[PDB]
Amino acid sequence: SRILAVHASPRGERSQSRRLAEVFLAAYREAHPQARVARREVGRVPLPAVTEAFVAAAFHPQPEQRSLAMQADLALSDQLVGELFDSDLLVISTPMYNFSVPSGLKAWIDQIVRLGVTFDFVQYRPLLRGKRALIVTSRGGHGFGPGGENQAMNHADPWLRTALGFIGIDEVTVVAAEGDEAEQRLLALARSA
Amino acid sequence: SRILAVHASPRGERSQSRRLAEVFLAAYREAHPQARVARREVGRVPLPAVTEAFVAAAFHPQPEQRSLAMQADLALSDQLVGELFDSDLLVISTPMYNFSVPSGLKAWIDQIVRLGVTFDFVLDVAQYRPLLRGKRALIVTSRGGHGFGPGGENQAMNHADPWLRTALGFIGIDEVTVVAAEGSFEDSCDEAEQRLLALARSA
Ligand SMILES: Cc1cc2nc3c(=O)[nH]c(=O)nc-3n(C[C@H](O)[C@H](O)[C@H](O)COP(=O)(O)O)c2cc1C
Ligand SMILES: Cc1cc2nc3c(=O)[nH]c(=O)nc-3n(C[C@H](O)[C@H](O)[C@H](O)COP(=O)(O)O)c2cc1C
Ligand SMILES: CN(C)c1ccc(/N=N/c2ccccc2C(=O)O)cc1
Ligand SMILES: CN(C)c1ccc(/N=N/c2ccccc2C(=O)O)cc1
């Protein structure tokens, strides 16, 4: 009933991954007029990469002692993770760029995987529970999905699963458009989610 | 042998991936006093992500007709691939960040895979062809955990160096060597450092 929608393509109207995701979102809203949708742009807008300053603050041995400056370094991070915590369903839209994802999406992941917040260690455990994710991806070529010619070259959505998995999001569904099929699948998913 | 060194860690002095690679570069420099080493920072310095404008320009159907504005959108990219074209050996230093590479390195890749420049295609479904020849790559990586290497427990989770191979390979760089330090982290590091000294003396 609460959705965080992460859009990774730098394109606007011409983005296919973005359009497909919004088709899901509109469908889902009709089925649940009560639902909140929060949108997080990581494609058309620059998302800062993790810096050395970020590392120092994020892996501080005594976080309660972080200075004001260090909290500033982690402010966007906190905002990004909060959005996640507040969501029930995470929708990520993304193209396949060079066998992986656009750099902004990688940076988003880099901001949201946080020691003591989304994962812990003692061995690593995940901290997020109750969430599912839907990944809408668009590829220019073909054969990157399960059983495909090029499956092994796919470091986009399969990498996302690993990273989402690390933090606890293990119920993930992937809808891909390569080369109307996906749109229909997305509508069906919107009706039953 | 001209070298291009791409450093992807955001850390400086404390970066292990950077240190290990600098070890290799100094060693190589002792052996080849006349060799040229270019360095490209993608970790401690922000590197623009691909924009819509970059897509419009890089895949414009009639490249000769690109406006000055469009060319400006491709200027950094031209500079970046130029560094690659001028090199015989590419050294990439990178840590594993969330099962992949830091975002800056991803952005560097996104800037260098260029239609009609580092790859091209022909039609059947597009058939791709790499345009880079005679180059090798050395990837020096560092990891906090363990088991991400071949035969490792967590091998299938590795989308860092295995992804880089795939992408470098698409543009023509298929002689690629990976030197990794995991986790006795000092041991993995001393080992990696010995492997690099060896590789410097024979390249
Ligand atoms: C920077 C760049 C890199 C791309 N890399 C790949 C690729 O590795 N594999 C592929 O199948 N398509 C690739 N494509 C094609 C895109 O995946 C395709 O256009 C996709 O539909 C873009 O998503 P969008 O329409 O939401 O922007 C690439 C396109 C661009 C602009
Ligand atoms: C943002 C962040 C993400 C990381 N993600 C991983 C990871 O997925 N797997 C891993 O084994 N280590 C991970 N680490 C640990 C680093 O890979 C390790 O500290 C590495 O040696 C860093 O490289 P450097 O010393 O060149 O900066 C991460 C560290 C940071 C700060
Ligand atoms: C790495 N590979 C294999 C690639 C790289 C680029 C690519 N096309 N890019 C595009 C650019 C602009 C419009 C449409 C496409 C399109 O959807 O094809 C396809 C495959
Ligand atoms: C996701 N995984 C698997 C991780 C994430 C982070 C991690 N440590 N990061 C570090 C941060 C700062 C200094 C040293 C380390 C260090 O080298 O341990 C180890 C494994």
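Quick note: numbers on chain A are straight from Swiss-Prot, i.e. 2-123, 130-186, 199-212, in order.
Cβ from N, Cα, C; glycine included.
Here the residue is the original one, but Swiss-Prot notes a mutagenesis experiment at this spot, A:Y131 to F: 2-fold increase in specific activity towards methyl red and 20% decrease in specific activity towards balsalazide. 2.5-fold increase in the kcat with NADH as substrate.
Missing residues between A:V123 and A:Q130: 6. Distance between their CA atoms: 5 Å.
Gap check: 12 residues are unmodelled from A:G186 to A:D199, and the C-alpha separation across it is 12 Å.
In the shown protein chains, 11 other C-beta atoms lie within 10 A of the C-beta of A:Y131 (mutagenesis position).
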